[PDB]
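Student: Below you'll find the structure I mean.
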Amino acid sequence: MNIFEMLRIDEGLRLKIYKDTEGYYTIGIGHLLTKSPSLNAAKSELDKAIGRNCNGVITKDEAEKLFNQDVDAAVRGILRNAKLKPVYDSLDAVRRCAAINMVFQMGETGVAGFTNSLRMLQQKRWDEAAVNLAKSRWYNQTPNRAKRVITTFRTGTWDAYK
Ligand SMILES: [Cl-]
């Protein structure tokens, strides 16, 4: 397993614009287009991102390139963030995937709000961090996704995805 396979399982793949769990226009492998309610705004963001007139539909190859760019951006955001980088650098490779997964879903600023959980992860207090991570709007709104990510942090294995 690697980060790309993990996020593909969690996000799925759709080649036409869809709405995510919060109602936001999305395409591909979980690529957020806009939080605006305007479908026309979402279509314009899509054309800008892809470089052609898509009319709301992309190819599998385009979805995979957007996805690679999004994962790279998530990693780079962690490495540039003074609060996230020291935690990330303290984690083993499997747990680093769980960290990227959270940033991909909620953004750099959303994860940075998990201050208490991040300190427990840095201290390798896995069971305590798992309980603390579950006491969140994240867990209450997307519990199956959150359970898989939390189990990955807790165990350092891919067992939740196998
Ligand atoms: Cl879920």
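According to its header, the structure was obtained by X-ray crystallography, 1.4 Å.
Cβ coordinates are placed from backbone N, Cα and C, and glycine is handled just like the others.
Look at Swiss-Prot and you will find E11, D20 tagged as active site, proton donor/acceptor, backed by experimental evidence. Residues annotated as substrate binding site in Swiss-Prot: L32, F104, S117, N132. For the published mutagenesis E11 to A, F, H, M or N, Swiss-Prot gives the following note: Complete loss of enzymatic activity. For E11 to Q, Swiss-Prot lists a mutagenesis experiment annotated as follows: Complete loss of activity. What Swiss-Prot notes for the published mutagenesis of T26 to H is this: Facilitates transglycosylation more effectively than hydrolysis; covalently bound substrate. The annotation that Swiss-Prot gives for the mutagenesis experiment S117 to F reads: 10-fold decrease in enzymatic activity.
Can you tell me where each of these features sits in this structure?
Tutor: In the three-state DSSP scheme, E11 (mutagenesis position) falls into the helix class.
The Cβ of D20 (active site, proton donor/acceptor) has 16 neighbouring Cβ atoms from other residues within 10 Å, across all protein chains displayed.
There are 24 other CB atoms within 10 A of the CB of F104 (substrate binding site), with all protein chains counted.
A C-beta separation below 8 Å, combined with a sequence spacing of at least six in one chain, links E11 (mutagenesis position) to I29, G30.
Every protein chain considered, the tally of other Cβ atoms within 10 Å of the Cβ of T26 (mutagenesis position) stands at 20.
For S117 (mutagenesis position), the same-chain residues that are 6 or more apart in sequence and have a Cβ closer than 8 Å to its Cβ are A129, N132, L133.
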Student: Cα of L32 (substrate binding site) to Cα of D20 (active site, proton donor/acceptor): how many Å, rounded?
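Tutor: Approximately 8 Å lies between the Cα of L32 (substrate binding site) and that of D20 (active site, proton donor/acceptor).
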Student: Whole-number answer please: how many Å between the C-alpha atoms of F104 (substrate binding site) and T26 (mutagenesis position)?
Tutor: 13
Student: What is the interatomic distance between the Cα atoms of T26 (mutagenesis position) and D20 (active site, proton donor/acceptor), given in whole Å?
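Tutor: Cα to Cα, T26 (mutagenesis position) and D20 (active site, proton donor/acceptor) are separated by 6 Å.
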Student: May I ask you to report the DSSP-based helix, strand or coil state of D20 (active site, proton donor/acceptor)?
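Tutor: Once the DSSP labels are grouped into three classes, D20 (active site, proton donor/acceptor) ends up as coil.
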Student: For a quick check of packing: other C-beta atoms within 10 Å of the C-beta of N132 (substrate binding site), how many?
Tutor: 18
